[PDB]
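Notes to accompany the following structure.
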Amino acid sequence: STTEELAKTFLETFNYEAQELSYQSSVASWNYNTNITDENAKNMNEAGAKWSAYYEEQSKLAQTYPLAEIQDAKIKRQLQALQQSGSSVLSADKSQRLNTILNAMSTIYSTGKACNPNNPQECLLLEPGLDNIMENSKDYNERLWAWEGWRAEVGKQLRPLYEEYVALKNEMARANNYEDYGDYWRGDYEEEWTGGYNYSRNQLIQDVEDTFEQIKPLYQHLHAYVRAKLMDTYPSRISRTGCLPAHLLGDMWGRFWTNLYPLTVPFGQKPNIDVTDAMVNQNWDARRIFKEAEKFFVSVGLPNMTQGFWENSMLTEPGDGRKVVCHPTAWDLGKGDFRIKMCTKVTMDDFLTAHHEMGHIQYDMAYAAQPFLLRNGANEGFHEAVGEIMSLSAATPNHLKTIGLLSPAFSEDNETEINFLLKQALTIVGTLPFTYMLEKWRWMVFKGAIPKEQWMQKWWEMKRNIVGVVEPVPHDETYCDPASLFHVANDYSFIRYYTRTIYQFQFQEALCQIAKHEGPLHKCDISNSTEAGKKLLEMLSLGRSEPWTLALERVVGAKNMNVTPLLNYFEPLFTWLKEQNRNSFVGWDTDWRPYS
Amino acid sequence: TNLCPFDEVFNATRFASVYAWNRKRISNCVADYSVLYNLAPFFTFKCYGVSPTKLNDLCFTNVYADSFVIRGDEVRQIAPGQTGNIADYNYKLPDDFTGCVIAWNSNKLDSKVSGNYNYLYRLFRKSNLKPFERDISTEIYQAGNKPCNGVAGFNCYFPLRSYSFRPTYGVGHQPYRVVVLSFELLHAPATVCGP
Ligand SMILES: *[C@@H]1O[C@H](CO)[C@@H](O[C@@H]2O[C@H](CO)[C@@H](O)[C@H](O[C@H]3O[C@H](CO)[C@@H](O)[C@H](O)[C@@H]3O)[C@H]2NC(C)=O)[C@H](O)[C@H]1NC(C)=O
Ligand SMILES: *[C@@H]1O[C@H](CO)[C@@H](O)[C@H](O)[C@H]1NC(C)=O
Ligand SMILES: *[C@@H]1O[C@H](CO)[C@@H](O)[C@H](O)[C@H]1NC(C)=O
Ligand SMILES: *[C@@H]1O[C@H](CO)[C@@H](O)[C@H](O)[C@H]1NC(C)=O
Ligand SMILES: *[C@@H]1O[C@H](CO)[C@@H](O)[C@H](O)[C@H]1NC(C)=O
Ligand SMILES: [Zn+2]
């Protein structure tokens, strides 16, 4: 016997019980999320614990098969996943402390609240209180309240915890042979493959910066346009050359400028395309919404949903007493069980969501033949990009017209084209500098390049320099405003959304050139393009079995993150911004602040 | 007019595990294939060397009926010259196999929300099976160079595994009852015709 053959057989006996326990968990986890009972909650955590227990044990047993003696990648990448220790490399001291901190920060984030200076009895929790304020309030002071209050009554509470979190996460990474906790997170993109499909952890740093340096032109002219259409409201509060106040950006942090659309829509007269009314007028239901999405993937050569999908999924809020947190989810439970958990309403946004979520299933179904540990997105951003391009194709006037939602009336104009691309940019283009800057900060925090007595001082310097966003209130080192965002407080890497955003437009463009699509990329419906569906399946069915650098290449023909498909998606808006900003200042002086 | 005991095999309430597949010798009876009705969804009827299209007017010395349960993914392996955990380690048909392989989804019968662990399959075997061989051994599989001492350990795995059928499983993992009709022709009386 050989340490590889021994590894295979070990992975055989692992892949059996794992796929068993992982199913048991996924079902027990499904049964809670669709029935939310304290009783099913126990079963979910128990099956999740039997599953975690097995994984923890097998991880230890797996390390005994040295990866240096493995040649089969299907075994190497499987072994690599199991062999990674994680927090189990710390002493039970550090681990118990790290969990205490992590669960503290998660609890401080959710249970935390901020109270009005005007009404100190109105202590409003973020969800849904302060979020409604940030997402809907046009009042500068009401928005300023929540933003500063959240970053103080919560962000400060997390400051001592995050300092410990960074230290205990570093010790975990360094003891796992990583430069810091940031280099640990970047290891997702690390591929030690042959054929130039290798990828360094540090290569992500350069790649993300180099691609952002090309989003900058888009962002500046989005910034100068948002700054101007913002300056209409809040007039004296936004400098024509200064940065944007952080509390005036939609989300509590400025992550998604999606809610600035009412204050920034180019030609507000031209109404949005909303086939929601068309769906009601045709007595559509949730099953119809998903049957159309199924037809969509089938048109492009992807399989239909399994029978177990239709008779097990939750495509409607169950009702009765059966509580279910209404949020779209796509379940790859295992053993061919594919399910979608969605409180589907007969709307356009849930129609697009149904295609997005069914994209996840297509990805989950495609790699089901892969070994269990490889049944995943090629990297952390792959699985979401595959979903996003499903809503991109389904949202176009072409697909809406061919399905009878948008009437055969050939709508669209040079104005509604700009309106939609402006709406997209606020969501997709706006988040990218926010995402790079936040994750760049954590990387330098983990690297040690930012002393703790300068965390906030370096954060807002980066916020102004890179995001063009300035704090309405100066923040000393008692604040931890990054920690006031969920992923930072809840220990989730964030470069996923940056990478995923670049990927999806690489995906869409590659499939649309395959689809013989003539015209602007944002108008492309990959429907009936079975040639595009094949290149997708060639990558979807890979799972994590092959490097993302190669998996990406089976769609887009490049081994890396290329931002030019994203720019080409917004070149119509880019050129229109350069003209609607011709006499405007494109850039930002980082020394201006609304507090003088 | 002695009717053959096919109702025994197909319509049994419990099927054998594939690793311990059950064989039922059939002789001295009128073989009424005509009423081998399409039993269940995802019905599969595959014949080799002889035609099932109403070629009942042939006589056969003995007719063996080999029944078991596998998942849908493994029905393709019950065929001449196929490889896989079933064809290698559980049930192997010869290259020159003359017979028929019948398969239907039995999810409504052989699944269970808690998982039906009654159906087993051989996952490990140091050698593949000669055609129609049966291996019911439960000796621990010694993957390693150290002896196992008849108990599960490191590099020492139990040779069988459970299918753990759950009705929610995908079609590829759902239970499929299989009946393999081997037709034998010897220089012999040939006592199984069936008009
Ligand atoms: C939602 O969840 C509840 C509870 O988690 C489910 O209630 C259970 O329903 C089944 C079938 O209707 C009952 O058999 C079960 O009662 C069993 O458990 C008790 C002890 O808990 C035992 O004493 C009984 O003899 C019986 O074996 C119910 N259990 C409870 C706690 O109510 C309900 O079915 C779920 N519904 C959906 C749609 O998910
Ligand atoms: C590994 O990949 C990087 C880019 O990701 C490349 O620059 C480098 O040359 C590769 N490794 C070697 C040893 O060439
Ligand atoms: C499933 O997709 C196939 C592929 O085109 C199609 O022919 C079939 O009709 C679909 N299923 C049903 C029940 O229509
Ligand atoms: C795709 O095919 C259908 C019929 O199969 C047709 O009605 C439709 O116009 C085609 N194009 C798109 C974009 O759906
Ligand atoms: C099983 O029972 C049904 C119902 O009587 C019958 O039609 C069928 O022929 C039986 N199967 C066999 C193999 O006899
Ligand atoms: Zn998604």
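Just so it is clear, chain B uses Swiss-Prot numbers, and the residues here are 333-527, in order.
Determined via X-ray crystallography, 3.3 Å.
Placement of Cβ uses the backbone N, Cα and C atoms for every residue, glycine included.
Here is what Swiss-Prot records for this protein:
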type    : residues    : note
VARIANT : B:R346 to K : In strain: Mu/B.1.621
VARIANT : B:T376 to A : In strain: Omicron/BA.2, Omicron/BA.2.12.1, Omicron/BA.4, Omicron/BA.5, Omicron/BQ.1.1, Omicron/XBB.1.5, Omicron/EG.5.1
VARIANT : B:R408 to S : In strain: Omicron/BA.2, Omicron/BA.2.12.1, Omicron/BA.2.75, Omicron/BA.4, Omicron/BA.5, Omicron/BQ.1.1, Omicron/XBB.1.5, Omicron/EG.5.1
VARIANT : B:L452 to Q : In strain: Omicron/BA.2.12.1
VARIANT : B:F456 to L : In strain: Omicron/EG.5.1
MUTAGEN : B:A475 to V : Increased resistance to neutralizing antibodies
MUTAGEN : B:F490 to L : Increased resistance to neutralizing antibodies and human covalescent sera neutralization
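In three-state terms derived from DSSP, B:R408 (variant position) belongs to a helical segment.
Closeness to chain A is evaluated for the variant positions B:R346, B:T376, B:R408, B:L452, B:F456 by Cβ distance, with values under 8 Å counted; counted residues in sequence order are B:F456. Fewest other C-beta atoms within 10 Å: among the variant positions B:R346, B:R408, that description fits B:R346. Across the structure, B:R346 (variant position) and B:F456 (variant position) place their CA atoms 24 angstrom apart. Non-local contacts of B:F490 (mutagenesis position) by the CB criterion (under 8 A, 6+ apart in sequence, same chain) comprise B:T470, B:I472, B:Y473, B:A484. For B:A475 (mutagenesis position), the same-chain residues 6+ apart in sequence whose C-beta sits under 8 angstroms from its C-beta are B:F456, B:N487, B:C488, B:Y489.
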